[PDB]
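Below: the structure, in C-alpha cells.
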Amino acid sequence: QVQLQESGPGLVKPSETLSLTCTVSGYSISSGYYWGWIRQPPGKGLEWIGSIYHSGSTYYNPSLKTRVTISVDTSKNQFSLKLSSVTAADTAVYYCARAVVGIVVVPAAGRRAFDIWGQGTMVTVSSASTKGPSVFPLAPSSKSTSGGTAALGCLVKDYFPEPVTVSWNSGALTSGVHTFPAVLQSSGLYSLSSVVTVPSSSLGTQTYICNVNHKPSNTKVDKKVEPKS
Amino acid sequence: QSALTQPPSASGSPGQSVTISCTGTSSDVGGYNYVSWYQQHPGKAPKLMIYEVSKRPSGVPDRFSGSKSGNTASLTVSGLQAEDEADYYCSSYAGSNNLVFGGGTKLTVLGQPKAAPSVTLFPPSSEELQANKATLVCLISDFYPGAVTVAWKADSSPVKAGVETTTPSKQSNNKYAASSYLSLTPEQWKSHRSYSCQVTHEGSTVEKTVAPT
Amino acid sequence: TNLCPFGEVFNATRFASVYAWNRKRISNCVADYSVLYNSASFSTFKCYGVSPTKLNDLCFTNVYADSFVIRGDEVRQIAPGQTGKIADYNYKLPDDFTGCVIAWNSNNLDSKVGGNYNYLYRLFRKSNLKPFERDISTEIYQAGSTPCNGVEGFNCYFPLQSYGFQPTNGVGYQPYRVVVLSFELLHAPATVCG
Ligand SMILES: *[C@@H]1O[C@H](CO)[C@@H](O)[C@H](O)[C@H]1NC(C)=O
C-alpha cells in the first residue's frame, strides 16, 4: 500500500530557496497518477501549489508560478519542491499527496482531487537560527495527585523553529496524554509541555518516559520522569 | 482572499443534519464536475471526503454526501456526531487558474455541557534550577466554553511579568485547553513563600499553589 | 542493401497505447523475415498474405510496422473481420489484409504493482473504426440525451479507459505487445525484399 513522506530543512533564510522532497514507497511513481504539493500557513487555509507526473510535465498555481519548480526523479522514486524568494508568507506546513485518478491524460489531471497524503513537514522562514529543545521533567507529587489518578509531565523549553512532537513510553502511553500548543517567549524561542494522567498506586513501580522529537535540528530527547524526593 | 467562498463557521445538533455551501463562478464550480471536499482535524493532515462532486472515497461514511447546483456546491453531514467537529475545505478546478481552494468552514457539534477547568501547577524542576532558570507551569484542560482568564500570584500580591499564556485550543473531546507559563529567576523562586495560578471560567475560580521545598 | 530496422520496432523500450498506435515505414532495405517467424519468443505469428517462409522470396514496395499494447483476450481481435472494443474503436484490420500479426507477452515489462495506468484503450466511440484509422481525440462521449458541452458528467464520459496491468493478473488480462506488418505493393519499384 502506497505511503508518502516529506522531508526537508526545518528552517530557511528569507529570500533563499525552500527545498523539500517527498519519497514514495509501495508504488512506482512512473507507473501512473499525478503527484502534488499542498501547503497550509499556520492557522490558515489550504493552498494547492503544483502537481507533476513521471514525464516531468507540471501544472502550477498562477500566484506562485514564477517562483516554483517541482521535479521528479523516478530512479529514487521521489518528487521534490523548490520555492525561491521565500518570505514569511511561505511559513507553512507542506504536504505531499497523490491524486485520485491514475490516468495521466484525464481532463484537469493533477488539478482535481488528492487521495493519499503525507504527514506534513513544516517550514518556518526566519533569520533566526535553530535551537535545540531542553527537556525538564515535571515530577508527580501529592499536589498533582487526584484520588486514583495523578499527573506528570515533560516541559520542553527554549527551542526553535517549530514543531516539537511528543509521544510517551514509545507510543504505549496514549490516553490521558495532552500535549499543549507552544507559547512564544520574549527570546523568540518556543516552549511547550506534555502532561499525562496515570494511576497513583503505580508511581514508584511503573516507568514513564517522554519522547521529545524536534526534527528542525536532529534532536530526540527521552526524559525519565520520576517522583519527587 | 479565497476564490471559492465558504461560510466561515457552521453548526448543528447531534443526530441532526448540517450543510456547508461553497460558491464559485461558472469558470470553476459551475464549469466542471471536479469538486472536492476535505476534512481536517486540528493538527492532522487533510483527508478526502468527497471527489468529483458526489463521489465518496472508500471508508468514508454514507452520512457524508455532497452535491452541486449551478455555482454552489454542498456537503451534507447526516447523523451529526462529535467526531465530525473539524474544519472542512472545498476545492474545484478553475481552467487557466488551477485547483483553487475555499477558505474553509469550522463545524461545531453544539452539544455543550459546561465543564470546569481542571488545573495542575508544576513547580520548577530541580534540573531547571541547576541550569539557573525557573519556570512555573500551570496547565488548564477539559473546560467548556473555551473562555478562561489566568492570573498568577506571588505570595499574595499580583504578578504580570514573564507570564506567557497560550490561547485556548480544541482537544479531541471537543473541550478546550490552554497553558500559562511563569518565567522566573531561581532566587525569585526561593524568595517568595508561594506562587499560585488562578484560572477563572464562568465566574468561579480554581486556584492552585506551589511552594519551594 | 541496408538491413531493415526491425529491431527498433520489436525491441523498443517504450510501446504505444493501442488507441494511438505507432506506425513505422520500412523501405530501401533487405529483411530476413524467417528469423522473425522461427523465434518462438512470439506467442502470436499469423500471416494473411503468404507463408512467412515464402515471402522471404518476395519483394514489396513498402512494409508498414504498427505497434501497440493490449490484453491477451484482445489479441484474437487483431484480425480481419473481427468485432470488439479494440477492433471497432482502436485498430481495425481490413478484410483484404495481406500482412502478419505478431505478439508476445510483456507482463515482465508492462505490468506494475499498483496497476500501470499509462496504457489506455478507447471505451466509447460513436462509430466503428475504418481499417487502419487512428483516433486520438479526447472529446467527451455523449451517452445520453443531455448534451455534454465538453464537461465530464453523468452519461458524459471521458472516452478512454486504462488497463491497470498488475503482474498478479491472470494471463488473459496481462499486457501483450503487438506488431502488425502490412506489405504493400504499388505502381512503384520494390525496396523491401529478402
Ligand atoms: C532483440 O534483441 C535480442 C537480444 O539482443 C536479439 O537476439 C534479437 O534479434 C532482437 N530483435 C530484433 C528484431 O532485432
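For chain C, we keep the numbers from Swiss-Prot: what you see runs 333-526, in order.
A Cβ is built for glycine as well, from the same backbone N, Cα and C atoms used for every other residue.
In Swiss-Prot, the entry for natural variant C:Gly339 to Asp states: In strain: Omicron/BA.1, Omicron/BA.2, Omicron/BA.2.12.1, Omicron/BA.4, Omicron/BA.5, Omicron/BQ.1.1. The structure shown retains the original residue. Under the heading of mutagenesis, Swiss-Prot lists C:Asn343 to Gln and annotates it as follows: Reduced viral infectivity. Under natural variants, Swiss-Prot gives C:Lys417 to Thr with this note: In strain: Gamma/P.1. According to Swiss-Prot, the natural variant C:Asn440 to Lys carries this note: In strain: Omicron/BA.1, Omicron/BA.2, Omicron/BA.2.12.1, Omicron/BA.2.75, Omicron/BA.4, Omicron/BA.5, Omicron/BQ.1.1, Omicron/XBB.1.5, Omicron/EG.5.1. For the natural variant C:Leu452 to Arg, Swiss-Prot gives this note: In strain: Delta/B.1.617.2, Epsilon/B.1.427/B.1.429, Kappa/B.1.617.1, Lambda/C.37, 19B/501Y, Omicron/BA.4, Omicron/BA.5, Omicron/BQ.1.1; Contributes to cellular immunity evasion and increases infectivity. The structure shown keeps the original residue. Under natural variants, Swiss-Prot gives C:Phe456 to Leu with this note: In strain: Omicron/EG.5.1. C:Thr478 to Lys appears in Swiss-Prot as a known natural variant, with the remark: In strain: Delta/B.1.617.2, Omicron/BA.1, Omicron/BA.2, Omicron/BA.2.12.1, Omicron/BA.2.75, Omicron/BA.4, Omicron/BA.5, Omicron/BQ.1.1, Omicron/XBB.1.5, Omicron/EG.5.1. Swiss-Prot documents C:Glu484 to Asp as a published mutagenesis change and attaches the note Increased replication in human TMEM106B overexpressing cells. A natural variant is reported in Swiss-Prot for this position, C:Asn501 to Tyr, and the note states: In strain: Alpha/B.1.1.7, Beta/B.1.351, Gamma/P.1, Theta/P.3, Mu/B.1.621, 19B/501Y, Omicron/BA.1, Omicron/BA.2, Omicron/BA.2.12.1, Omicron/BA.2.75, Omicron/BA.4, Omicron/BA.5, Omicron/BQ.1.1, Omicron/XBB.1.5, Omicron/EG.5.1; May enhance affinity to human ACE2 receptor. Swiss-Prot gives this note for the published mutagenesis C:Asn501 to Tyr: Increased binding affinity to human ACE2.
In sequence order, C:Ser349, C:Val350, C:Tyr351, C:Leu492, C:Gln493, C:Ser494, C:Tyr495 are the residues near C:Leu452 (variant position), counting only same-chain partners six or more apart with C-beta under 8 A. Only C:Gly339, C:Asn343, in sequence order, out of the recorded positions C:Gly339, C:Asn343, C:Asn440, C:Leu452, C:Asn501 have a CB under 6 Å from ligand 1. Annotated pair C:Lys417 (variant position) and C:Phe456 (variant position), C-alpha to C-alpha distance, rounded: 8 Å.
In this entry, C:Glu484 stand out among the recorded positions C:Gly339, C:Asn343, C:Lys417, C:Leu452, C:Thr478, C:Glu484 as having a C-beta under 8 A from a C-beta of chain B. When Cα-Cα distances from C:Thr478 (variant position) are compared across the recorded positions C:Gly339, C:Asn343, C:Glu484, C:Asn501, the shortest belongs to C:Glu484.
According to DSSP, C:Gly339 (variant position) sits within a helical segment. The shortest Cα-Cα distance from C:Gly339 (variant position) to any of the recorded positions (C:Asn440, C:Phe456, C:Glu484) is found for C:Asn440.
Cα distances from C:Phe456 (variant position) to the recorded positions C:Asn343, C:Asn440, C:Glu484, C:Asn501 are smallest for C:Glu484.
For C:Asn440 (variant position), no same-chain residue that is 6 or more apart in sequence has a Cβ closer than 8 Å to its Cβ. For the pair C:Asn343 (mutagenesis position) and C:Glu484 (mutagenesis position), the Cα-Cα distance reads 38 Å. In this entry, C:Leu452 stand out among the variant positions C:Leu452, C:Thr478, C:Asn501 as having a C-beta under 8 A from a C-beta of chain A. Cα spacing between C:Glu484 (mutagenesis position) and C:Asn501 (variant position): 30 Å, rounded to the nearest whole number. A simple Cβ count within 10 Å picks out one of the variant positions C:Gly339, C:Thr478, C:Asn501 as the most packed, and that one is C:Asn501. Of the listed recorded positions, namely C:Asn343, C:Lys417, C:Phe456, C:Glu484, the sparsest Cβ surroundings within 10 Å are found at C:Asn343.
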